[PDB]
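All remarks here apply to the structure that follows.
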Amino acid sequence: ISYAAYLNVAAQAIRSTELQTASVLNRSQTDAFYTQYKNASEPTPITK
Amino acid sequence: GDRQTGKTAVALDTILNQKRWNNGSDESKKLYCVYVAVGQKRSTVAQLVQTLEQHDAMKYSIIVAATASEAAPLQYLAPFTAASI
Amino acid sequence: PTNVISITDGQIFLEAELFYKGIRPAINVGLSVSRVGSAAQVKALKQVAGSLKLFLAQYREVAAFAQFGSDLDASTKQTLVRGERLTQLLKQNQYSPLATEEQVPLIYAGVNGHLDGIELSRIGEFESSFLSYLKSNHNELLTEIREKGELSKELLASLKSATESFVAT
Amino acid sequence: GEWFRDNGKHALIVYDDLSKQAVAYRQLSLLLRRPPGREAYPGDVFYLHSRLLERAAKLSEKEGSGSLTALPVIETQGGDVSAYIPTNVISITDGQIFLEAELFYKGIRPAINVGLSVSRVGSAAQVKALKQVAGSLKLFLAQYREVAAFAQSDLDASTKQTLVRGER
Amino acid sequence: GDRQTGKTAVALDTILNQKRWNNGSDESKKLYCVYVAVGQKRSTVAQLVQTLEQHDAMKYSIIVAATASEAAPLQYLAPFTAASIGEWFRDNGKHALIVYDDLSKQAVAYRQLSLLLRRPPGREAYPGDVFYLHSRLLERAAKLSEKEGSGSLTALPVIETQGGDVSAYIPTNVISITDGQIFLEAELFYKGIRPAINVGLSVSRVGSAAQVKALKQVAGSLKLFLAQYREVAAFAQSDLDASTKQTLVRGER
Amino acid sequence: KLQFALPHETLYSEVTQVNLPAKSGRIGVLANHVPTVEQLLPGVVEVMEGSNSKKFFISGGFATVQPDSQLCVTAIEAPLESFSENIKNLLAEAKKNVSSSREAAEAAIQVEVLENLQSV
Amino acid sequence: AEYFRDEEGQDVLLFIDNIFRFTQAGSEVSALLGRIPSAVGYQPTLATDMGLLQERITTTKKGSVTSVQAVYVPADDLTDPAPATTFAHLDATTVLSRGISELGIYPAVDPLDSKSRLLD
Amino acid sequence: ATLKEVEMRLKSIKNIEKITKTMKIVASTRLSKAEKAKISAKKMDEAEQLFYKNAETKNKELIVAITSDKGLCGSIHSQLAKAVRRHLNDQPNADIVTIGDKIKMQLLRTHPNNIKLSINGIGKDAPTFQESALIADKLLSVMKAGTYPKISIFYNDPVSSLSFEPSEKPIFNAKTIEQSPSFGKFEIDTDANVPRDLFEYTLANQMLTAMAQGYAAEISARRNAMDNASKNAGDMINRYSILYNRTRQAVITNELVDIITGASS
Amino acid sequence: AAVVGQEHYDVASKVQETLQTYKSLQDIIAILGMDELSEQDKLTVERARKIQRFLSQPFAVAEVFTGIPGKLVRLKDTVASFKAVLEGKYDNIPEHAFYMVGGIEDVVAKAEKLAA
Amino acid sequence: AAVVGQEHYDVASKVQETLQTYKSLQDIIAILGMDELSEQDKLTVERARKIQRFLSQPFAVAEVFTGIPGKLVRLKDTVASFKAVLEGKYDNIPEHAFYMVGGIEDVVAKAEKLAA
């Protein structure tokens, strides 16, 4: 898997004893979608 | 709706689709149309009768008129005597 | 004006601004009413125009929201897309009446969203052509609409099929 | 009321509603062909109301402190206060209480909008105990009015505290 | 223009300037200027009189007075009488001027009279014959032909618009009669432009070939230019383009 | 010196000795160490600037001694104490997750983090 | 006041309360007299009566009355004829504010709002 | 009525003025956090840039752009749209990944073909490492970013706290990193996958920075716009207030004439 | 709350407040949008829209107006049904499934009708 | 559309509708701006601003008063001139190019003047 995805997962796990502030938790927990497009035609907004 | 901005034309439209029934049979569906024109100029009326004659609708239209010149009593009196007809 | 409004059984508002806006005939349909409603008109035309009023009313609400620059969801844009075509459908040339037999199809088509599909620009082209197509083939249908003034299940289906047949163009 | 007032006593007279007194004077005047005036009310409608509203009094203490509290009621037709009869009366009376429709709907009964209510005599006839513990109340509510202009998000803590205090 | 913006003062400056024309030898150059003070406090007029005698301009000028204290019939007849004096100069062929401050108060006076004559109030409660009054008054002022001695009696009537309401019956009625108007912007007056002129709500069209040719050549297209300044400052809240910026810079200077 | 930087925070933007776990095993950098680029593995990091030593649990990043002796450390997030019992409990659950499941790789990374936790 | 001014030479200062109620009183007197109410009800002779009052308030050779008047704006509409007529007489306007008094500034006077033509 | 229709419309404008005021305050509050983050973020980025500069690394084509899903933040969206469009004249065939519905809509008009990947759900959000990382992971897989040896990113550099200038930067792929002249001063193995990893790590770090610069500019612009909105609404309030006052008087006068006419009889 | 009883009053009070909120927020929704208003506000707006068309009820004498059969609902039944709606037990029912309904059964039935 | 011809009527129709739209959005434009209104509308508005300016035509009797030589434009010329502008053929040059001048040929020339 991609290096920055690897680090991301590690960072998210790392915000776990928990003590953490909301902003830490937010950088490690966000909801979104990615709507792919085409050369037009859009593969639907799938949760990122 | 605002003055004679085709306001007059709305009435003429009714007459025109009623051309189909009037020309057509069915006496009880023949709306012999009565157009009452109050306060309007002779020129306006003159254009209307030509339009109507072109559209062959003065074969079933009645025009009751009280032109702008034609008196205030006659203008007051014009709808009620149109009503009688 | 107030006195007459009370006396009359309907008001048929026409608005000048909507004339300039290019709705000719310009009818302010929001204030155009017949308090009693439909039964003084043809049954066929009553059936077809059943949700035409609802669509236009929804279009009006939706159209208003859009001008405040708030982003539109798809549901509003279904309404918007349907509504726009309908507005163009309403427009008619002065001194051009239309036989009821040839007003029933156009409204059926519109309400059944065949014209909501068809592009706004070519709505005017479609109306003329649609009538021509029915004149060629389903002129029997036009006669029936005139003669019987109602649309049977079969006739409604036939009419649906006719519009569908002319979905090409 | 004068008998009570004269006896030195105090009493409360609630004239409800002077708006209907006004109309009656209008009807009377117009029918007597007496000159019409602003808002088709006779011009001495002011004179009538003022005469009435000055009979309410708290006498000198040598005259035995004869009070006669009054609370006239004016009915606002379309919430109009610019109207000739309201404008006149507001000026004549010292104090007004102006209730607002939204507050009534929002279940705030009394629906009095104390933004538009004032008393001039005020704290002279406020219980001392109640004055002490509601100087603060005036200030809190004053802030609450200003802090009503935040009603969305990202706001100062002070604003959030105010919202809690004010709403409660 | 608007109330006590030194409305009078703008006109006063004209009267003063004509002192190298009003002490100017040529009688064509000599104006005999009339200041009609209507509805003005007699004290303020006395200060004006002192100003005029300080600028020694009083000797070529007349003051006609129908103060606020002075009664409405006197006020009503106040412009008419003044114009007769003006006509005496005019009918000597001699050039003259009459500045009427304020015809708006003459309207209020005629309103008062009409109401007190039980004559029905016209539009904006100002009598329906208010137009007739102004028109008969205004069209006396003229540049006569050489045959008639080339009479002059220039007219600068001073209308006090309350709230700058220029749709108002009396202002519109006056505007249609008059040739050119000099509307003054209060906001600019306050905001340190004295005199403060609306660069398009002041118009004229009869003075342009009667003005000095030097000041026609130099002033060529400047009205347009400052209506490009007007455009530039219209859309500034135009471009950062050097031409537009240059116009803003020129305009400010 | 040392730039030690996170997106929303900076830990230590003349640092004398730094001990780092990198894709090269463990590397210690002391004063002048010739300029490197090494990707920092998820790490337990000790930074000493003078004799004073600060102990960090760091979510990895990238490490670069610059030629001008600016030790650019970039990492996503961290103290050691902040990471630190409930975390041990959670990781047991996460260990269970590895049995089923990118999510497969993710749970494997969580086990790597569990190793990193075990280091504490 | 005039006995003081004219016949004791004194400069005196005469306060008036609401000049709205002066106008209002006059408006009523026209209507009572039956005289056609001039625009916004006010007496047709509104201007002349005020004119006499405020030209008997002036500096004579003998003395001078000066008057500070209290203007209670009619529904905060200064476009109304009665404020305009008042403003004709006024040489200064003093614009007290309670907002300003609430800034603890007594003088209540709102300085920017207050304007005079006597300031020159 | 004139009077009632004026009055209600004027009330609407008044409420609008108040809301745009309210928003301007809330915007300022929101802005402070955005900027604070952006300092730290930008500092972090500079350290990576320290490598790229000293390395002299330098540079189909990718275009990425960042703006919110939401509108009414001023012309952030459309100044950015124009500057993307300027660089879309520079290469029409480049594949645009649009992060934000607003930038998507404007660009969709100039070319809809180039829209290849897009992000919905970023709009309201403040910069977050997780989002940038995930977008990067998808960017690598879906768009095969390295295949395009040119990458270009667009954002709004918040030039002043009243201004925003749209700005762009490249993200250095492993091929570039490989052939950079100073890369021996930096020491790493020839068997290392560090170029392709450093590419990936800085794909997210640069993208996050691009988001931070943009977001701060966006919220700042929104504050500015909402302040100016309050003012514009105010001017109209005043104009219609004069109309209202005149109309109030007009009703009284017209009614009065009727009263007089009646009295005369 | 005693003349027509506490329940009737309370239910109706909730309606009044909810609607008054909806109307006030209607202005905010107009430019800013409903999404820029809180989760609580969004639920209140959603309830209000549902209530808004819950008011809609056809009449027997609007079998010639709208041509839609009338609906009659018992007094007790109306009070109960509004209480339920407010409790949000029927906030799983579409807005248009409150349009021109009668009782609670009808509100559910029109949800089923839309479902099919 | 036949009294003065279909082409004339079509040209006029588009002008009336376009200008009416521009006027309709004047409230919104003023409170906000055009960078907070639709792109589609902004094109229309920009076209309309040009059209608005196009309508200028100093008169020959106003030539003195404006100070700008008179402009008299033939009807046959007029239909052509507006048609082109409506199709945006020459829309790409300053709004001031259209300002205070007559015919399409003149606008083009005044663009050349401005360009210098």
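Chain H is numbered as in Swiss-Prot, which gives 34-92, 104-309 for the residues shown.
The way this entry was determined, per its header, is electron microscopy, 6.5 Å.
A Cβ is built for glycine as well, from the same backbone N, Cα and C atoms used for every other residue.
Here Swiss-Prot notes a mutagenesis experiment, H:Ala273 to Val, with the remark: Lower activity. H:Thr297 to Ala appears in Swiss-Prot as a published mutagenesis result, with the remark: In ATP3-5; dominant suppressor of the slow-growth phenotype of yme1 strains lacking mitochondrial DNA. Here Swiss-Prot notes a mutagenesis experiment, H:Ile303 to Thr, with the remark: In ATP3-1; dominant suppressor of the slow-growth phenotype of yme1 strains lacking mitochondrial DNA. Among the sequence features in Swiss-Prot, the natural variant H:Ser207 to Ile is noted as follows: In strain: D273-10B/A1. As a natural variant entry, H:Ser308 to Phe appears in Swiss-Prot alongside the note: In allele ATP3a.
The most densely surrounded of the mutagenesis positions H:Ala273, H:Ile303 is H:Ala273 (count of other Cβ atoms within 10 A of its Cβ). Taking the Cβ of H:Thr297 (mutagenesis position) as reference, no residue of its chain lies under 8 Å away while being at least six apart in sequence. Comparing CA positions across the recorded positions H:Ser207, H:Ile303, H:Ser308, the one lying closest to H:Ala273 (mutagenesis position) turns out to be H:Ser207.
Ranking the variant positions H:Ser207, H:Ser308 by other CB atoms within 10 A of the CB puts H:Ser308 at the bottom.
When the C-beta distance to chain E is held to under 8 angstroms, the recorded positions H:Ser207, H:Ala273, H:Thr297, H:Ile303 reduce to H:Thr297, listed in sequence order.
H:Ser308 (variant position) sits 68 Å from H:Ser207 (variant position), taking the Cα positions as reference. Candidate recorded positions H:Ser207, H:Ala273, H:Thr297, H:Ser308 yield H:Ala273 as lying near chain J, with Cβ-Cβ distance under 8 angstroms.
Chain G has a C-beta under 8 angstroms from the C-beta of H:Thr297, taken from the recorded positions H:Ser207, H:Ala273, H:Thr297, H:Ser308. Separation of the C-alpha atoms of H:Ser207 (variant position) and H:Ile303 (mutagenesis position): 60 Å, rounded to the nearest whole number.
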